[PDB]
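J.: I am attaching a structure below and will ask some questions about it afterwards.
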Amino acid sequence: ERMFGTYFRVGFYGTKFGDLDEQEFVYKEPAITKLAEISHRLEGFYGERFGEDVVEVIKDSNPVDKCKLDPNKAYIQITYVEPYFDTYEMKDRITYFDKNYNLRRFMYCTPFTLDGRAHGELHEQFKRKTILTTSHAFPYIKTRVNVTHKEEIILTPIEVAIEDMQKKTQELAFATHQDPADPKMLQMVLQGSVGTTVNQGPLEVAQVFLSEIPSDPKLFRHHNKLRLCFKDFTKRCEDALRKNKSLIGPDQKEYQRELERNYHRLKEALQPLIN
Amino acid sequence: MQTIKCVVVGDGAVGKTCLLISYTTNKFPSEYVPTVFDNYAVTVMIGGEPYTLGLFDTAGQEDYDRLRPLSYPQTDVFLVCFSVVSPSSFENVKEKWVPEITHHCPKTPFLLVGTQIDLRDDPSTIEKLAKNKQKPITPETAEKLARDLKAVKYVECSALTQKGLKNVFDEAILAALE
């Protein structure tokens, strides 16, 4: 969705920055720019000014303490952000074709534990959805424009699970129903949903969250909605295995067979929890 | 055209994954939003042409020996990974990882990718590794092994300072396109 361009958040910390110190912009970089790129540009431009051992990038995203900062060094916080729309603002970017025209809300996500780490288990993992609002709205005559308001949102560990699932249920959806299909792209998505060898994979999710119907009904809205996102998941892996069967040649027969022996192993295991 | 299939193999716990996901999602190693699924996709621009690159992420344990090469057919390119501060992961590249992908795909090109090169130049790990009778892997010694085994080239990167990270994935696509 870099039909709109690439957007990073840039904050400046340190006396050596004069008029910038403690300002926060949103930069509009041209589409497909990698965090590596601009961070190299920014620090390498201020390595040309102040001295190389003076520039330090805040390889982070959640907010900035200052007493932890060497008051001699120049610190930059660089963070990728995405445009953020109302559920109404989005609907209208679907029908009408002109879409790049009021970009003034941008969002990043930062994870955390209550333990003060960055990551945890599935039952430990929180997420902060931060929304930045800008002084003007892109496109606009300058390429940076500085932040003015700001909103934290907190996702409970189950909401985080739900968000992962939905993203992936649709990753299938899209690769399946696309023409001309990309076999390599679809197998990659599918083999990583049902045939995961590295990360913990979807079954451990429903085990954590879907093994006890919670008493608090504020939490039922979440528990049950996770159950339904699994029902829709399971139906999109079937629908994908079914598609990849239409697509592979001889060499991937055992490959495909294993992806099927996987998904059936898994849907058996799922069905006690999803009912 | 269409996706390029890059299958990534290497000893577990060398940050194979930590650098896959942190590049492809514009996160630092510190802020990547975790997940349960595997494999990552990323458009990479190269000369005003946009190429999409599927990243298949394989477990490194012997347990998955029987099942890993199922992902090998139709692979376009391979990333073989050791961490330069991990002299077992480096020897597991001569004696396991490279003999395998070239058994199954004797014509699919491959790259040597050294990783975590920030602890090489770190004065607390070198005198940590040396107090075990080992040094880190200089690029000198890695470069030969790649020529020794006719990899396209060797590339090293830091997940954490993003150094040479983009060069890794840029070479991959170039390798595949030839």
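Header entry for method reads X-ray crystallography, 3.3 Å.
Each Cβ is built from the backbone N, Cα and C atoms, and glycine gets one as well.
From Swiss-Prot, for reference:
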BINDING   B:10-17, B:57-61, B:115-118  GTP binding site
MUTAGEN   B:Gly12 to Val  Constitutively active. Interacts with PARD6 proteins. Does not inhibit filopodia formation. No effect on NR3C2 transcriptional activity
MUTAGEN   B:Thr17 to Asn  Constitutively inactive. Does not interact with PARD6 proteins. Inhibits filopodia formation. No effect on NR3C2 transcriptional activity
MUTAGEN   B:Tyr32 to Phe  Abolishes AMPylation by Haemophilus IbpA
MUTAGEN   B:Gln61 to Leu  Constitutively active. Interacts with PARD6 proteins
J.: Can you give me the Cα-Cα distance between B:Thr17 (mutagenesis position) and B:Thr58 (GTP binding site) in Å, rounded to a whole number?
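T.: Here the two Cα atoms are 9 Å apart.
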J.: Does B:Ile117 (GTP binding site) have same-chain partners at least 6 apart in sequence with Cβ under 8 Å from its own Cβ, and which are they?
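T.: B:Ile117 (GTP binding site) has long-range Cβ partners B:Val84, B:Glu156, B:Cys157, B:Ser158, B:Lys163, B:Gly164.
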J.: Mind giving me a neighbour count for B:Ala13 (GTP binding site)? Other Cβ atoms within 10 Å of its Cβ, every protein chain shown.
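T.: B:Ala13 (GTP binding site): 12 neighbouring Cβ atoms within 10 Å.
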J.: Name the recorded positions, out of B:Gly10, B:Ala13, B:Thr58, B:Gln61, B:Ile117, that lie close to chain A, meaning a Cβ-Cβ distance under 8 Å, keeping sequence order and answering 'none' if none do.
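T.: In terms of proximity to chain A, the recorded positions that count are B:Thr58, given in sequence order.
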J.: In the three-state scheme derived from DSSP, which category covers B:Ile117 (GTP binding site)?
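T.: Its secondary structure by DSSP: coil.
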J.: Which residues, sitting 6 or more apart from B:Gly10 (GTP binding site) on the same chain, put a CB under 8 Å from its CB?
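T.: Non-local contacts for B:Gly10 (GTP binding site): B:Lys16, B:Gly60, B:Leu79, B:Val80, B:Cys81, B:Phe82, B:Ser89, B:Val93, B:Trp97, B:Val113.
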J.: What does DSSP say about B:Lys16 (GTP binding site): helix, strand or coil?
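T.: Assignment for B:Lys16 (GTP binding site) reads helix.
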J.: Other than its own, how many Cβ atoms are within 10 Å of the Cβ belonging to B:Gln61 (mutagenesis position)?
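T.: Looking across every protein chain shown, the total is 11.
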J.: Test of understanding: give the count of other CB atoms lying within 10 angstroms of the CB of B:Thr58 (GTP binding site).
T.: 25
J.: CA-CA, which of the recorded positions B:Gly12, B:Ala13, B:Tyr32 lies nearest B:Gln61 (mutagenesis position)?
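T.: Going through B:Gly12, B:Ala13, B:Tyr32 one by one, the closest to B:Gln61 (mutagenesis position) is B:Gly12.
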J.: Determine, from DSSP, whether B:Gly10 (GTP binding site) sits in helix, strand or coil.
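T.: SS state of B:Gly10 (GTP binding site) = strand.
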J.: From the Cα of B:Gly12 (mutagenesis position) across to the Cα of B:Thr58 (GTP binding site), what is the distance in angstrom?
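T.: Per the Cα atoms, B:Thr58 (GTP binding site) and B:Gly12 (mutagenesis position) stand 9 Å apart.
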J.: Roughly how many Å separate the Cα of B:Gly12 (mutagenesis position) from that of B:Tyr32 (mutagenesis position), to the nearest whole number?
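T.: Answer for this pair: 19 Å between alpha carbons.
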J.: What is the total of other Cβ atoms whose distance to the Cβ of B:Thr17 (mutagenesis position) is within 10 Å?
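T.: Within a 10 Å radius of the Cβ of B:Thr17 (mutagenesis position) lie 22 other Cβ atoms.
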